[PDB]
Amino acid sequence: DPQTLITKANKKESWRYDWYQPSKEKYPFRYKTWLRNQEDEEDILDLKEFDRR
Amino acid sequence: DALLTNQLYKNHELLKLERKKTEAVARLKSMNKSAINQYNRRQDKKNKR
Amino acid sequence: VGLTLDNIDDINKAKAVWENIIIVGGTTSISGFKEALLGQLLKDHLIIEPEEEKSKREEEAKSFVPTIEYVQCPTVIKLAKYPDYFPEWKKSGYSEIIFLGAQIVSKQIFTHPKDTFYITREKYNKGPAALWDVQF
Amino acid sequence: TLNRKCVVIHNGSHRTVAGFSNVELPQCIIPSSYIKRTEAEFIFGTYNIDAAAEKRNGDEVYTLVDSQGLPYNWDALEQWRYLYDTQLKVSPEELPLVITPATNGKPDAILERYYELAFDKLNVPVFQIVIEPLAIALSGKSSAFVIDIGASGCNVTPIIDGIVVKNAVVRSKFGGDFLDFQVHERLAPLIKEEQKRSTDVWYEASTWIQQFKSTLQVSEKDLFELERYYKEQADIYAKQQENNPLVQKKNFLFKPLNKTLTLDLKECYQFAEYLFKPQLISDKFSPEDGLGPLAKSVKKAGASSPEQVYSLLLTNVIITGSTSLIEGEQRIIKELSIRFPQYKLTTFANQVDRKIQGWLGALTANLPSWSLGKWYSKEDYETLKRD
């Protein structure tokens, strides 16, 4: 499974592109920025097939 | 009593005036310090490359 | 390339880019495409005493040839060099040499501790805002 | 700083320079003009030159922004959609905004138009308007004497403790575009050629006039003074033996002819002399319209102690602008150190980045507090909509 290989690979936050409202308290506007996602926030080809040789 | 009353009214106005002066003074320092440190960090990662 | 490199307010970096013209891609296994591209660059954007005026002051010289001194930037137009010390890339060509410098960069930075150029997991713990922290 | 990705835009009189806060370079530097291709097609974009390389009939490079640094074609400037999508490739409604010429306090309106342009026309959820000569002073100085020789002219702005000396903000006429007219005028016999033509004139200002401009000069003294001094020097060198620096050829290769355009050193000096002495081009312009007595903007700043203003300005001179990147600052040092020798001219200048120094100052966006600048909410439009 692709996700099993992926979680088996490269061994941890997540991050989001979200509207933040900034603080001065909060501004009457808001704006997008990459906010920190917190803790609670397919198929395979075999290689050597596309290998140029 | 009259002169100390007038001085008491003079002091409050002076104190109120100073804060908005020093609000302009302290923001002048730190934003320039930010603009200095941005002018620092403009060159910092530059030489690393 | 002429309208790209002649619009620079810096008159000197224009010539240094003008003399390191690199043409890459899977098409660019074509021979002479880069060569006549360079020749057409010298045709369109090379600043010189032109053959009418350099011939005219060749004739003024035969009366040692001086040059009318121009002020513009693209006076020398050249290409750049490919590393011939990779026999795998000497053999399989340099049309996709972007992968070659990627291989050289990978042996550089990854076999180095330098995470000023790659995001770590802890660097993700700024995210892709640390992708803005790991650029070259 | 704070977790923000503001959009940093500098709108000069000729150049629209756009990128974000998290990129210290602009994503694009297109004109603040457009080849209105003729449908009307407001062709923004520098290379989109090539349309004006067609020199096409109906193609009309009108400016969006006149010589005051304020736009006169605002919905064709809403170029802003062209910026955010064709150049920035982002929604403006995502990101905050920093946008950059000083005035006397009257047009403080255009913000309402930016309330149009950032809330109604583009719906940028928050936009900060910064002062461009004050931004040039920022990128870490508090007070300055900013002279921007941009495309619009010589724009002099005194700045005392961050406040704008409103009576002393003077903007000259004579900068990039008048020198485009000048280089088109004087090399006219040598180019053998001699807005709508902005497709001829702006295109030539993109191809060869700039190629004579970044390659024009200013005399470090007055050119009449340098001319008499160098003629005296050459007379000394000739009479002692039995060379003038001004008799040498600065030939120009007019690439639409590939032809030698021999203008001398004094000849290329004479164009930028009109920025300090515009009586040499037309009688309706005084030497006061030149950059030397523009001294007057120091003196009008003396009324905000006037010698303390002189101390601050003439020891905190700032040089910026596109036409100031024409060689010759030392003209400013000479020309204002003769009108004010009292405080020695300790000048500051971005020397490269100078033509986009308002963009870099607006980029300094990357302030550590949203409270350091006025960031306009949609509610700030709603407050300005009342009374």
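Sequential numbering from 1, following the chain as shown.
When the header is checked for method, it gives electron microscopy, 6.9 Å.
Every residue, even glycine, has its Cβ placed from backbone N, Cα and C.
For the published mutagenesis D:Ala18 to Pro (Swiss-Prot position 19), Swiss-Prot gives the following note: Impaired heterodimerization with ARP9. Temperature-sensitive phenotype. Moderate suppressor of Ty phenotype. Under the three-state DSSP scheme, D:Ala18 (mutagenesis position) falls in the strand class.
Long-range C-beta contacts of D:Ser32 (mutagenesis position), restricted to its own chain and to partners at least six residues apart, with a cutoff below 8 Å, comprise D:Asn11, D:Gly12, D:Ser13, D:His14, D:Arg15, D:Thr16, D:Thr63, D:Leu64, D:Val65, D:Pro71, D:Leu77, D:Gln79. Quoted from Swiss-Prot for the published mutagenesis D:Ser32 to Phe (Swiss-Prot position 33): Impaired heterodimerization with ARP9. Temperature-sensitive phenotype. Moderate suppressor of Ty phenotype.
Under DSSP, D:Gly321 (mutagenesis position) is assigned to coil, being neither helix nor strand in the three-state scheme. Using a 10 Å radius centred on the Cβ of D:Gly321 (mutagenesis position) and all shown protein chains, the other Cβ atoms total 28. Quoted from Swiss-Prot, the note attached to the mutagenesis of D:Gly321 to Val (Swiss-Prot position 396) states: Temperature-sensitive phenotype. Moderate suppressor of Ty phenotype.
Look at D:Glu335 (mutagenesis position): DSSP puts it in a helix. While the structure shown retains the original residue, Swiss-Prot records the mutagenesis experiment D:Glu335 to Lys (Swiss-Prot position 411) with this note: Impaired heterodimerization with ARP9. Temperature-sensitive phenotype. Moderate suppressor of Ty phenotype.
Counting every protein chain shown, the number of other Cβ atoms lying within 10 Å of the Cβ of D:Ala18 (mutagenesis position) is 24.
The Cβ neighbour count for D:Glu335 (mutagenesis position), using a 10 Å radius and every protein chain shown, is 24. The DSSP secondary structure for D:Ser32 (mutagenesis position) is coil.
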